[PDB]
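A.B. asks: Attaching a single structure in structure tokens format; questions to follow.
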Amino acid sequence: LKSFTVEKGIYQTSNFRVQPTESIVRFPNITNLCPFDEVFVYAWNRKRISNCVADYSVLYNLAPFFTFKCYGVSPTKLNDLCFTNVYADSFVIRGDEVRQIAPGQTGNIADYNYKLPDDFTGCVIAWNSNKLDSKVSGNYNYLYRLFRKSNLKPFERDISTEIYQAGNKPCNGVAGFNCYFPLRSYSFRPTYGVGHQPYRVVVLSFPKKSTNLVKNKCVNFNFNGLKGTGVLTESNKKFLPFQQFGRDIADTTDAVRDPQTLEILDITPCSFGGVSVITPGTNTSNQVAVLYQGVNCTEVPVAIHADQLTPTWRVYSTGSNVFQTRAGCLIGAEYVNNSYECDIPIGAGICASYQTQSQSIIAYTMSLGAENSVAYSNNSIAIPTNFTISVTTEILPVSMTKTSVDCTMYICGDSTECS
Amino acid sequence: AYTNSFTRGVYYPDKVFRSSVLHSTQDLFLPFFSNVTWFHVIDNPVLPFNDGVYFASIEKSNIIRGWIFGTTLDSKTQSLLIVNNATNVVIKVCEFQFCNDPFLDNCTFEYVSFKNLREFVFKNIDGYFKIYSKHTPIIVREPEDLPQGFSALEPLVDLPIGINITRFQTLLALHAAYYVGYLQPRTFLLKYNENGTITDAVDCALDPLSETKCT
Amino acid sequence: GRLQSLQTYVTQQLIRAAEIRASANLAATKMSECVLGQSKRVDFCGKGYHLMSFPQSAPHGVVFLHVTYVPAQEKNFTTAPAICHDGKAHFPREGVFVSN
Amino acid sequence: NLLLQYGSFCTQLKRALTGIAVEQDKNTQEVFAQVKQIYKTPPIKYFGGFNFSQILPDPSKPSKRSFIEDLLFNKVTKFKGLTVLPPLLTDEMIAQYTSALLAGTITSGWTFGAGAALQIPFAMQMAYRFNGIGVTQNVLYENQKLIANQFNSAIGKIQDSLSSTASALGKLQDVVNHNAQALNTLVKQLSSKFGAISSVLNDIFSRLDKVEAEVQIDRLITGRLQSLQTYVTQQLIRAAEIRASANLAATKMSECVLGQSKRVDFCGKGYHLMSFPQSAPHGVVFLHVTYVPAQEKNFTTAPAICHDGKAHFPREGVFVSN
Amino acid sequence: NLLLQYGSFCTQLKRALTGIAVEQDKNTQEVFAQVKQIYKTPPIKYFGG
Ligand SMILES: *[C@@H]1O[C@H](CO)[C@@H](O[C@@H]2O[C@H](CO)[C@@H](O[C@@H]3O[C@H](CO)[C@@H](O)[C@H](O)[C@@H]3O)[C@H](O)[C@H]2NC(C)=O)[C@H](O)[C@H]1NC(C)=O
Ligand SMILES: *[C@@H]1O[C@H](CO)[C@@H](O[C@@H]2O[C@H](CO)[C@@H](O)[C@H](O)[C@H]2NC(C)=O)[C@H](O)[C@H]1NC(C)=O
Ligand SMILES: *[C@@H]1O[C@H](CO)[C@@H](O[C@@H]2O[C@H](CO)[C@@H](O)[C@H](O)[C@H]2NC(C)=O)[C@H](O)[C@H]1NC(C)=O
Ligand SMILES: *[C@@H]1O[C@H](CO)[C@@H](O[C@@H]2O[C@H](CO)[C@@H](O)[C@H](O)[C@H]2NC(C)=O)[C@H](O)[C@H]1NC(C)=O
Ligand SMILES: *[C@@H]1O[C@H](CO)[C@@H](O[C@@H]2O[C@H](CO)[C@@H](O)[C@H](O)[C@H]2NC(C)=O)[C@H](O)[C@H]1NC(C)=O
Ligand SMILES: *[C@@H]1O[C@H](CO)[C@@H](O)[C@H](O)[C@H]1NC(C)=O
Ligand SMILES: *[C@@H]1O[C@H](CO)[C@@H](O)[C@H](O)[C@H]1NC(C)=O
Ligand SMILES: *[C@@H]1O[C@H](CO)[C@@H](O)[C@H](O)[C@H]1NC(C)=O
Ligand SMILES: *[C@@H]1O[C@H](CO)[C@@H](O)[C@H](O)[C@H]1NC(C)=O
Ligand SMILES: *[C@@H]1O[C@H](CO)[C@@H](O)[C@H](O)[C@H]1NC(C)=O
Ligand SMILES: *[C@@H]1O[C@H](CO)[C@@H](O)[C@H](O)[C@H]1NC(C)=O
């Protein structure tokens, strides 16, 4: 009311607005675990890992894989990241060339085999694989390049074995000094040090889980991106097998289908209602009753102020005098069987007053009037023998206050630009 | 040749359950009482796709087996191919053609699923390919052409292919009649019963009585 | 925003002016029919049989003092619609045939 | 928080709708609560041969509603932030008011409205109704059975008319239809976009940055506030019209149920005799009992008569010859 | 096409103006059509002088 003194009557203050505290997230369990197990020199083993959600947490958490460098994106966001294609290149790289695998860094493989850009978006996972890629008297299954005519550019498909000519003598298919082959062997052995040990390098060149269900409680829910807040109640609406959501006349979400189990859930968005305040005047007393409109009395202590709620009081909501009217739930007034004239109306023939049964707020059914019966007979009449003169008072409005509005001054204070 | 489509070609526009209501929508629908093109099998000429294609097949021997789609169909770009091989349904996007004359005895996508009347609707919105279907048994003969009645069409296959389609051609089996209609943007007032089935529909641009009904 | 806030006020003043004009027309009808004459309309000007009225001014209004006649002290009597006398049915010209 | 920038638009609509809701109960009180004492009829239902079984309350029903009131209640046939408040006076209380008014009218006539109730036989009361419209009271007592039979037939025709034609209660159907249509349009204005990108706030706040997502939400807020203002203005105009109709209904009740009307065509065509109130869903139904002359006859007339050089004028009536 | 996104405001104003236009004819009918038969005068226009 924006005033310190409240007169006698009923006043509406706020709404009930039962609030949730729990979140349900539900999705189908087809996570589509990408075939990283099938992956983890010149003709690449580039596998277009696509049409699936990649889980790098397996490679991050299991024991053998060690290096987890990532470029373009953070290494911890990978499980949250989606791809059009995951270009995985499982390689066998010597460690001195593993140190050269970086965005913008040169080196032997990074200069002569293939190149990576300075803005490279990808991740590199490596681990020593001596028992799988090291042989006695050298491993010659992998051949590398220590010579090239000119330095490379990223993602340039270059597979060739032609002789590089450095001397004045034309080689033309015959090798020798300054007639160099591109292919030379690092000749991996189990006795090499860590800088010469081969690593199983995979250059990964470049999802929400589902929670358990809570029923018959007003919670926040998410069903396949359909977000809402309500009571997930079991229903029996016959959905069509392609139909997943049900709608009302007003095009609101009335029923849903869980993606895991084919059950039809009706949704009721908590409960709401006006919290009217029934009081006498503050000139008389400060005792207050509270009426919740359209709310059953068995659910207000469930949605008490301890629960998240727009009312946050307990002085006139802690049970005690609780009455259930067709208007709603009245707390703080006692129902009295005696019927009086209507003092403070409520609804559906219920009124409230401040009476000494010392003084307290009482509720009652309104009284229409005094019961009467006319002694009607077919040969009897009743004739007055006296009279009285009554002067009554009738009050009528005629005309209100005349006003006038300066629109220019009201909109613009003293601004010529606003004019 | 041409014949009358009657009130055929009504499909579910969305996966929304509605109970005993009249809902107005504006989508690519086949207009009521439109000239639907008639074809009989003794040919299969290449036909335009436009905004959408309504297909109807009346047969018992299952001669009609599939369709081929594409902008040029010259094995240079992607071209759809849906074939029922009497055990499964195969969908491919391959360049090459199965036979030089199309009959039944690098691909970026592959998917494996007069007593008979099968109704289909193929449409392509933002590259996504939607197929609606309705398979029913009928008793009546090939005169009266399409049966005068009502039947809703339910969705089967959605595709993320993103392939432009302007031409298409049916594929038969060699060792039956069909009807081709075109979808246009129309406003329909669909009637939903208690179980969510589309029981009846009203075309808002046909006659002033249905215009008043939609109003 | 300020133009819409002004328009809402002017619309509500128009509605209130229509209501006030209806009340003023009712007050003018009451004054013309009860101050300038006598009203036979039941409960139009005071409960009971209306005798007269007096007008008084008031801040933004008018106050009518309705003087009316109310019968007070009742008595039972035995009545009859007509009376036989020499084979003739006598009916009262005005009033009620009663008996004590 | 963005709606908090707008001010008192969000509360003055509440104030206007609260005023309308109080005015509805004021209208119902002014129409029906015009009698101070709840009268009731004696158990003997011989009112001079007049049959009142269709409008008097029947104890067989749970509520104290008559047959005609049951027919009127049978002939007459929201969630998103909207509440429908119940009326203060329930239909049982309205039926008790109509029963008290009708019982007082039958047992007394004018006197329960003019003061204390005065019992009088119903034949004498209807004879006084005849004497109020320029017909001498002997015409009733010489035709009482015929008048009672005509009244019983005219009462019995109303049940057939209300059972056959349900379109008589067009205004009481239109009140419910207008309220339902206004509420349906107010709810269905939520799904409109109002020039924004989406009608769902979560899509705007998840797919767009805040510094113009606030502008899109401002567009949606302005559109929904405009829809609410339009609904409140239409409710105000409709409430004014309903208040005018309720004032007219209270005027007809006071001047025809509680008394007898001399105003031409105010209460039924013809010469008015009396009236009956009946409750109805969001309304009142008056049964006007009126006197209509039927069988004309030609006569030769004259203004005055000479007799020994004296002009004689009639005190009451005209001169006829044959 | 931009105006189609706003909603049912046009239908609201059409319904309100249709109600007003019906109410004007109802007012004219209620004021003037209070007689059942069209009475016509006698040809001799003498009514008491
Ligand atoms: C005043 O009118 C009422 C109604 O017309 C008379 O009451 C009796 O009402 C019933 C129906 O409510 C009439 O039908 C009868 O119904 C019973 C039960 O269904 C059935 O067993 C009978 O065969 C008959 O169909 C009944 O005829 C009617 N009684 C009479 C005598 O007409 C009431 O009697 C009337 N009072 C006066 C004083 O006229
Ligand atoms: C997800 O996986 C589970 C496998 O457990 C499936 O859910 C149910 O699991 C219980 C466990 O015994 C089975 O008895 C049920 O038959 C399973 N199905 C249903 C419908 O309850 C479930 O099918 C899988 N898929 C989805 C989309 O949830
Ligand atoms: C408010 O809640 C009470 C809960 O007791 C409802 O009363 C009935 O209570 C019995 C238990 O004694 C239940 O078996 C009934 O199902 C309840 N009735 C109903 C209709 O649910 C009371 O009816 C509720 N009031 C409402 C919903 O207005
Ligand atoms: C009718 O009522 C009047 C009003 O009471 C009686 O007149 C006297 O009125 C004065 C003041 O109004 C009272 O103080 C007296 O007590 C009244 N007299 C008596 C005897 O009570 C009047 O007497 C009544 N009876 C008639 C007129 O027969
Ligand atoms: C006329 O006589 C009747 C006789 O019944 C009176 O009615 C009774 O009045 C007394 C006093 O109030 C009540 O206690 C009785 O209950 C009434 N009888 C019935 C059947 O209700 C009536 O009051 C008398 N009227 C006058 C003016 O004397
Ligand atoms: C009201 O009446 C009921 C029924 O007789 C009774 O149970 C209850 O105690 C009464 N309450 C009061 C306050 O008299
Ligand atoms: C008059 O009333 C009495 C009861 O007071 C009743 O017995 C009698 O039958 C009535 N007269 C007639 C003619 O019905
Ligand atoms: C449909 O075909 C018939 C017969 O060929 C023709 O008369 C009619 O004009 C055609 N209608 C349209 C709309 O093409
Ligand atoms: C066949 O390969 C070429 C070259 O990669 C490609 O452009 C074309 O789209 C491929 N065809 C299909 C049907 O994918
Ligand atoms: C039909 O095609 C599917 C998928 O290619 C295949 O599994 C099936 O064996 C085929 N059936 C016949 C009869 O060829
Ligand atoms: C009627 O009476 C008057 C006065 O008695 C007389 O002069 C006159 O002749 C009479 N006859 C007619 C036809 O007026």
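Here chain C follows Swiss-Prot, giving residues 999-1098 in order.
Cβ coordinates come from backbone N, Cα and C, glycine included.
Dumping what Swiss-Prot says about this protein:
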VARIANT   C:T1027 to I  In strain: Gamma/P.1
VARIANT   C:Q1071 to H  In strain: Kappa/B.1.617.1
VARIANT   C:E1092 to K  In strain: Theta/P.3
A.B. asks: Determine, to the nearest whole angstrom, how far the Cα atom of C:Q1071 (variant position) is from the Cα atom of C:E1092 (variant position).
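C.D. replies: Distance (Cα to Cα, whole Å): 21 Å.
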A.B. asks: Within 10 angstroms of the C-beta of C:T1027 (variant position), what count of other C-beta atoms is obtained when all protein chains are considered?
C.D. replies: 11
A.B. asks: Checking C:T1027, C:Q1071, C:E1092 - which of these variant positions have a CB within less than 8 A of a chain E CB?
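C.D. replies: Going by the Cβ criterion (under 8 Å to chain E), the variant positions yield none at all.
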A.B. asks: Please report how many Å separate the Cα atom of C:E1092 (variant position) from that of C:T1027 (variant position), as a whole number.
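C.D. replies: With distance taken Cα to Cα, C:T1027 (variant position) is 32 Å from C:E1092 (variant position).
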A.B. asks: Out of C:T1027, C:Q1071, C:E1092, which variant positions come under 8 Å of chain A, measuring Cβ to Cβ?
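C.D. replies: Correct list, in sequence order: C:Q1071.
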A.B. asks: Which variant positions of C:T1027, C:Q1071, C:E1092 contact ligand 3 in the sense of C-beta under 6 Å?
C.D. replies: none
